[PDB]
Every structure is written in structure tokens, then in C-alpha cells.
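> Have a look at this one before I ask anything.
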Amino acid sequence: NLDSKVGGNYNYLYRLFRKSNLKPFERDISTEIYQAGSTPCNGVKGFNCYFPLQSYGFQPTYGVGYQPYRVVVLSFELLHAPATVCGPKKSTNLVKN
Amino acid sequence: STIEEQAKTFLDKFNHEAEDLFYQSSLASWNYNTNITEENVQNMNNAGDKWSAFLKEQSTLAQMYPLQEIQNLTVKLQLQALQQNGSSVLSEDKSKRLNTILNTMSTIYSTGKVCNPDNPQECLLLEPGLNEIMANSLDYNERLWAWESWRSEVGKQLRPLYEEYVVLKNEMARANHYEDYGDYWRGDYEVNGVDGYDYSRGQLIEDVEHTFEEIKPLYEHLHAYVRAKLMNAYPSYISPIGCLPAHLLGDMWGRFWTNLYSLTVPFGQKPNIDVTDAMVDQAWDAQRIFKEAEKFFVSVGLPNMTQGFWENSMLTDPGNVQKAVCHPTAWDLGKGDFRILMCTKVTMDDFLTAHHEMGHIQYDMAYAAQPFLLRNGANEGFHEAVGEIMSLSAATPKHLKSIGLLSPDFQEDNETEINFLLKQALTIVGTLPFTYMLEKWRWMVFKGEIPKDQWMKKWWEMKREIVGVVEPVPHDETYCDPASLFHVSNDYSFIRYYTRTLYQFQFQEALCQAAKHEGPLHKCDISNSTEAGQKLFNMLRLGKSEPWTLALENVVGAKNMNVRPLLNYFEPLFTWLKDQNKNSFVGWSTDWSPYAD
């Protein structure tokens, strides 16, 4: 109901090809052309040279299973630094005497 | 470093790009079919040419990956369709003239009409105009005027266009290393790469000929039954050992005999099963027709329909302002977008059609997890066959009494079921010899065994032998019967209709044995039975990614087509037709002619 629009949204891309698998918690923004075989590429598209970034087709008419989902992943890591963020507290009534 | 790594990389990227453009190409055709506008007619041609030229550009890089170095079966099947260059193998002159002949023959078929001999001012087009009149017309001359005069300005006019259609399509198969163009359509059943399941292309010629031999004793008894009812009308032109006229088959080309079911009713003193008058009292609309059919797929274990399917359905035609084609069709766009364009009225046929139209969508849901190249039926006959077995279980009296259409006190006996089996036989039995006749004729002409002068000489000669139909007026080589046909002129597969009958009855017998149904096969109902839906779901998700001979064994246990389910399902009717034909002659002769005495 938000991202998908009539005509398609090409702003959101993804990396289809990479020479290997990414390590945990690694972000690679490199646009370098992926080389499948031994044929030289040099940034020019051609035989065995493919542009890794591909587009997500976004329209409201697509089926429910393939509809885009906005995913928010929270990374919980406990280091040796002093702890700050904590859960919400609860305040009760005050009585005297 | 290996070619398999380079071929798989090409296929991984191609599946994404080909799926994006095919969705926009199918969406442009959807907006054009549902709404006639000047913007949609241009979008269909623009999006259609972008997807058509996309396969031509990717075919250049597809031929650079030989299949000899690929040991994977799924990779070679995805590259099997991309290896073909299509029309690029033809010369620049023959490639441009090929689309011209296809568009010209399609335009003449749409713009063709026969003016009334009695009313020269009024001129009616073939569809719907002439196809509707030929259905209910009982006259001898009125049917002959529309049947004979059509091929005069069409069959004779399309002959030079058909001669060029044969020459252009033969040069494409020769560049593709095919024996002829008749072998091109037989390449859909081709199976290679698996030990023991290999299926040769030339094997289909022997298969359709051998399976048709066991069809003859069932067809001869039905052909004599129809001839006995129409014998009293014209005893001079209709011989007991002769053949039936061509124009009296119930329509133009004699594809279906259902139009003759009115006069062929064995018992007219008993009611017939009809849900039309039942749905009127229940007050049902087009919204609940698809809803009741969706619960049929849930009872067998198959998944339901997505919310976007029922919301985007087109339930009617809003007048002439926005016009849509009422021909029922199931359109599969992609990425989970499923839509059906049909004009839904309240009739008994629309109820069975709803199970057929939703059968294609339910069939597409199983293999939808496959790549774009692997999304398809295992052959051309499995597309429509899956939707038919869904409608066969709905037409049974058991399923109609479940939801409340038919009264539970309705008497079901031999007299009621024989009347029902005859209506299906006119559509089923009558189609097989006509489909085997015209398809074998195309294979012989495309091969070169029949000279151009003998086209019509062998057409009617082999027609009395197969379907037992003789022409009232003899025709010369100028006329062409297949040129006027919808499928031949539009270059669509005509063989898918013959094999469909054999594939749908095999599945009908196998699913009823899994659910432990007893009695005759036409009494079987697959509703509420989840055991048969699980065995079928395994094959439905395979598609063409696996050999159709292997996927067929996982259901019926057979490696090829078999006539045994065809005989058993029609066995109650075959026993009744044999007793009624004792007073007549079973079979026909090819030496009888209406103009030769």
C-alpha cells in the first residue's frame, strides 16, 4: 500500500550475483561488474559479463505472496561497555503512615 | 570455469529479466481485452514487441552455450527453448512476409462473411452470426448455403495464402535440423536425457494411429446411432451403410456433435439434470459461483485462491461503453497475478465452465515456484485436461446433491445416466476421429507426400474412412477446408485436442482408485476426498521441468497413452448402443456418395 505504485518502482535494487558468499553483518555496495567466466569485462556488458544489480517490480496488482515486505531487523549484542538501554519500568502508588 | 557454471549464471539472470517483461506484456493484453481503447491497443503492441525482441536478443547468447558439456537435466531443458532462434533462421524476406500471411489469414477469418442468398442486403459474419444459425438450423438448404458458400470466398481465396504458409514454415524446420514442419509440433512431446524414458518424435505418429484403432468399435456404434435418428428425415441422401452429410454435423466444421443432442435423446419421457432453474430460485450471482467452486479445491487439499484473484476478476460486461471478450480464458500474467476474463450468466454450462476456468489457475499455483523457463505444462494437452477433470466431477449427480442444486429425491437410474453419457460422448467421442483426421492430413501435406493437386482429393477420401462424412457438393483443388479453421489459420496446436481426451480419462480413473470409490466411473466424485489431491499435487508442481512420461507414471502408472480408461468410462453407453444398433448396420462404407448413384 506504500512502496508499490502504478508503473513499477525501480528505486529498490538488489545484488543478484557475487563471486562468493557474504560474511555475517557485512555490507557491500560495490557496483563492479560481476565476471562469471574467464572473459575480461572491464565494466562493459557482454558475454559472461553481467550487471549485478536487478530491479524489484512493484505494483499493487501482484499476488500477496510476492508483495514487498518492509523488514526491520534488530541486532542485540552485549559487549563489555556499560549497559544503558533497558526495558520500560512501572511506577506504583505512594502510601504513607 | 566449466560451461555449466557459465550456463547456470546466464539462466539465473535471464529468469528475472524475462519474468519482468512478460508480466508487462501480459498486462497490456489484459487492459486491451477488458477495455477497448486507443491507448491499450498501442500498449499491447509496444509491450508485445519488447518481449518478442527480448527472446531474439537472448537467443544469440543462448546458442553460445553448447549442451554437450552440461551434465544437468534441468539446465539443458531451460536452454532447449532458448537454443531455437525462432524466425531468425529464415531469410530477411521470408521472415517479414511470414507475419504478413499470418495477419492476412487471421483478418480474412475475422472479416469473412456470407451474404444471405434470399436477402442479398443482409450479410452476416461467421462468428457469432453464422456459427449461431448453423447450430439450431434443421433445414437442408439453409445449412448448405452457409456451409458451401463460405469456402467459395474463403477456402478458395486462402489457397494461395496457404501455399505460402507451407513453404515458409518448412524452411524454418530445415534450418532447425527437423525433418519437416509436421515434426516441429511433435517436438513438444520429445523426451531425451533419461535412460528408458526417451520418447522419439516419430513415435507419436504410431501412437495416435494405434490408439485410434481401439476407438473405432466405440465410434462405429455411436455413428450408426446418430445416423439412425436422422435417417427418417432424408432417406434418399442418407444411406444406412453410407455416410452422414457434412453440413448436418451441427456446426460448420463438425467439431462437436453436442448440437445434435436434442434430437438424439434416447428417452424423452424422463426429466434431465439441469441446474439453471435451481440457481434462479437460490438467487446466486457471479460472486458466489466462483466462491462455491473454490471450496471444491479445498476439499481435495489444494490451496485456496488469493485475495487478489477474486478482487480482480471480471464478472460481466458493462454494456458497449467498455467492451470485453466473453470467450472464457484463464490469463496467467506472472509473479502471483492470476485473473480470468469471462462473461458470467446464470446457466448450467457456466457452472461447469467455472470449474474449468479455475482449473487452469489452480494448475498454475503448483509449479509457480519454478523458474520462468520452467513454468509451463509438461505438454500442450495437459493445459486444458486439468480443467476438464474438475468439471467432470461437478457434472456428476453426487456433487450436485451435495451443495443443494439437485433435489435429494431425484431418481438416478440407467435411463438417467445413459442420457447423460450420450451428451458427453457427442463432445468427446465425436472429437477424436475429427482431430486425428485433420492433424494427420497436415502432417502428410507438410511432409510432401500429397501433391498440391491432391489436397482435396485425399481430404474427402480419408474423411469417409475416419469420421464417415461425405460432401454433398464435390470440391476441386481450389477449395481448402483447413484454411477456414480457427486453429489452422491462427497457427495453433491442433494435436492438443486428441491427446487431451486420453490424458483426462487416465487421471479420472487414477484419482477415483486412490479415494476408494466403487461402482461405475461416471458415478465417481473427488469432492471431500483429500487422498486423491495429494497424489495429483506431486505432478502438478513438476511442469515441463521433468519428462511428461516420468510424471505420468507417478499418477496412473503408465508410460504412454492408453485407451483402457476411454473404454471403461464409456462402457455403460457402449453396451446400450450395441443393443439398439442390432436392427441397423454397424459401420459405414467409403464407396457411397450422395451425388453418385
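Note that chain B carries Swiss-Prot numbering, so the residues on display, from first to last, are 19-615.
Note that Cβ sites are derived from N, Cα and C of the backbone, with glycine treated the same way.
Sharing the feature lines straight out of Swiss-Prot:
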| type | residues | note |
| --- | --- | --- |
| ACT_SITE | B:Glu375 | active site, proton acceptor |
| BINDING | B:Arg273, B:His345, B:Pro346, B:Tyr515 | substrate binding site |
| BINDING | B:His374, B:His378, B:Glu402 | Zn(2+) binding site |
| DOMAIN | B:19-607 | domain 'Peptidase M2' |
| MUTAGEN | B:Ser19 to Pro | Increases slightly the interaction with RBD domain of SARS-CoV-2 spike protein |
| MUTAGEN | B:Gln24 to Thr | Increases slightly the interaction with RBD domain of SARS-CoV-2 spike protein |
| MUTAGEN | B:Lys31 to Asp | Abolishes interaction with SARS-CoV spike glycoprotein |
| MUTAGEN | B:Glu110 to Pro | No effect on interaction with SARS-CoV spike glycoprotein |
| MUTAGEN | B:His345 to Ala | Complete loss of enzyme activity |
| MUTAGEN | B:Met383 to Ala | Slightly inhibits interaction with SARS-CoV spike glycoprotein |
| MUTAGEN | B:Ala386 to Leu | Increases slightly the interaction with RBD domain of SARS-CoV-2 spike protein. In sACE2.v2.2; increases interaction with RBD domain of SARS-CoV-2 spike protein; when associated with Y-27 and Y-330 |
> Can you filter B:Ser19, B:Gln24, B:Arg273, B:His345, B:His374, B:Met383 (the recorded positions) down to those whose Cβ is less than 8 Å from some Cβ in chain A?
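Near chain A: B:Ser19, B:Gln24.
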> On the three-state reduction of DSSP, what should I expect for B:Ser19 (mutagenesis position)?
coil
> Specify the nearest of the recorded positions B:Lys31, B:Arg273, B:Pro346, B:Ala386 to B:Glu402 (Zn(2+) binding site), where nearness means the distance between Cα atoms.
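Smallest Cα separation from B:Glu402 (Zn(2+) binding site) among B:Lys31, B:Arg273, B:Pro346, B:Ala386: B:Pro346.
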> Around the Zn(2+) site formed by B:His374, B:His378, B:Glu402, which additional residues qualify by having Cβ within 8 Å of the site's Cβ center?
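Result: B:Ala348, B:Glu375, B:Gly377, B:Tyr381, B:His401, B:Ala403, B:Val404, B:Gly405, B:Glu406.
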> Roughly how many Å lie between the Cα atoms of B:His345 (mutagenesis position) and the residue listed as 'active site, proton acceptor', rounded to a whole value?
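On Cα coordinates alone, these residues lie 11 Å apart.
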> Please determine which of the recorded positions listed here (B:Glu110, B:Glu402) has the lowest count of neighbouring CB atoms within 10 Å.
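Checked B:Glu110, B:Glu402; of these recorded positions, fewest Cβ neighbours within 10 Å: B:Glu110.
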> Counting other Cβ atoms within 10 Å, pick out the least crowded of the recorded positions B:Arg273, B:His345, B:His378.
B:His345
> For B:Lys31 (mutagenesis position), identify the closest of the recorded positions B:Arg273, B:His374, B:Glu375, B:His378, B:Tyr515, judging by Cα separation.
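Checking each of B:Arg273, B:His374, B:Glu375, B:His378, B:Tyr515 against B:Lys31 (mutagenesis position), the shortest Cα distance is to B:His378.
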> Using a 10 Å cut-off, grab the number of neighbouring Cβ atoms around the Cβ of B:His374 (Zn(2+) binding site), all chains included.
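Around B:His374 (Zn(2+) binding site), other Cβ atoms within 10 Å: 20.
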> Just checking a number: largest C-alpha distance across B:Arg273, B:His345, B:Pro346, B:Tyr515 for the substrate site, rounded to a whole Å.
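18 Å is the greatest Cα spacing among the residues binding substrate.
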> May I ask you to report the DSSP-based helix, strand or coil state of B:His345 (mutagenesis position)?
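Where B:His345 (mutagenesis position) sits, the three-state DSSP reduction gives coil.
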